[PDB]
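Heads up: the structure comes next, in structure tokens.
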Amino acid sequence: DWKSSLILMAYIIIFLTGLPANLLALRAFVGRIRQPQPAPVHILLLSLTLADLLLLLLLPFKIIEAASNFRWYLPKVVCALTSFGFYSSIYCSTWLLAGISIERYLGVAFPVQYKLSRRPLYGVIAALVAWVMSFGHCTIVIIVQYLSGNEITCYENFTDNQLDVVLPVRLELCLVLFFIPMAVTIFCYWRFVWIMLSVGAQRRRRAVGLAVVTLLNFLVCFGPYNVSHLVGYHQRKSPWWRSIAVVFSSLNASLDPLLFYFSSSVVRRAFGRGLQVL
Ligand SMILES: C[C@]1(C(=O)N(CCCC(=O)O)Cc2cccc(Cl)c2)CCN1C(=O)c1csc2ccccc12
């Protein structure tokens, strides 16, 4: 009861804290465009904002669930659409954050290439690759898993045979769409921070802060969910703390705003104006 209510209120907080800041971020980038940005970084970040918006706008469904002890029964189609809605955002975000890690390292360190390739169009493909990879692979999940008065919004008994097909797919996504980005993100930022270490204080604090946020996201926000998938092999059963792990997956949407503040000064100016009003 209260155990459920807490997640409801936490999700409301995430919604009511996130959505305004994310809309302000979206507007900030739309502002930062001025003449459509020449910078590949600013495009990739915009995609993350859209991926966040996609999640945050669909987030309220969860607060409604948490009230009703996951009772209200949704059609299998609706259940699938909402599930796909979530999956897309997370695994898109991971590759985008990896793309940012690439961008900062390759951009700042070894700047000769960045001086020549300061055109925006070379960047756009990375966002499209992230979207295509996310959508394309995530679709497989809902294909496989989809085509009574129990306390479950979507009870996932599946089938004993299907289990043997389903879990490998979840592990495949877990590995390729997270554990690989993880290996890239840390490899880039470890160097980027070293290069930055080797206005200056502001640049340093921005650069470190950026890396801290990206690291934190993978461990705190995305970690437990992707661990919970892997535990699937050990237990051969959906862990009870999946619903808890999901909280963290949503939490990212609250901390992603900071990324934009640390990255782009225009966002700091825009939030400055927003804070001036508020
Ligand atoms: C919550 C969950 C899901 O879809 N379930 C959970 C099974 C039941 C269990 O065991 O609690 C069914 C479900 C949950 C909710 C709505 C529908 Cl219509 C169907 C699992 C990750 N995920 C989403 O992809 C997700 C979908 S909307 C959304 C919003 C925010 C975060 C994540 C999500």
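Chain A residue numbers are taken from Swiss-Prot; in order, the displayed residues are 4-150, 158-208, 212-291.
Note that Cβ sites are derived from N, Cα and C of the backbone, with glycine treated the same way.
For the published mutagenesis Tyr90 to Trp, Swiss-Prot gives the following note: Complete loss of acetate-induced G protein-coupled receptor activity. Residues within less than 8 Å, Cβ to Cβ, of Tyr90 (mutagenesis position) and separated from it by at least 6 positions along the same chain comprise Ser137, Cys141, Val144, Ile145, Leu183. Look at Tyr90 (mutagenesis position): DSSP puts it in a helix.
Under the three-state DSSP scheme, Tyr108 (mutagenesis position) falls in the helix class. For the mutagenesis experiment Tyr108 to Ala, the note given by Swiss-Prot reads: Complete loss of SCFA-induced G protein-coupled receptor activity.
With a 10 A radius on its CB, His140 (mutagenesis position) counts 17 other CB atoms from all the protein chains. According to Swiss-Prot, the mutagenesis experiment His140 to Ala carries the annotation: Partial loss of SCFA-induced G protein-coupled receptor activity.
Non-local contacts of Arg180 (mutagenesis position) by the CB criterion (under 8 A, 6+ apart in sequence, same chain) comprise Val144, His242, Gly245. In Swiss-Prot, a mutagenesis experiment is listed as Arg180 to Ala, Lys, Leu or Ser, annotated with the note Complete loss of SCFA-induced G protein-coupled receptor activity.
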Nonlocal residues around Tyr108 (mutagenesis position), in sequence order (Cβ under 8 Å, 6 or more apart): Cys198, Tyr199, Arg201, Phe202, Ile205
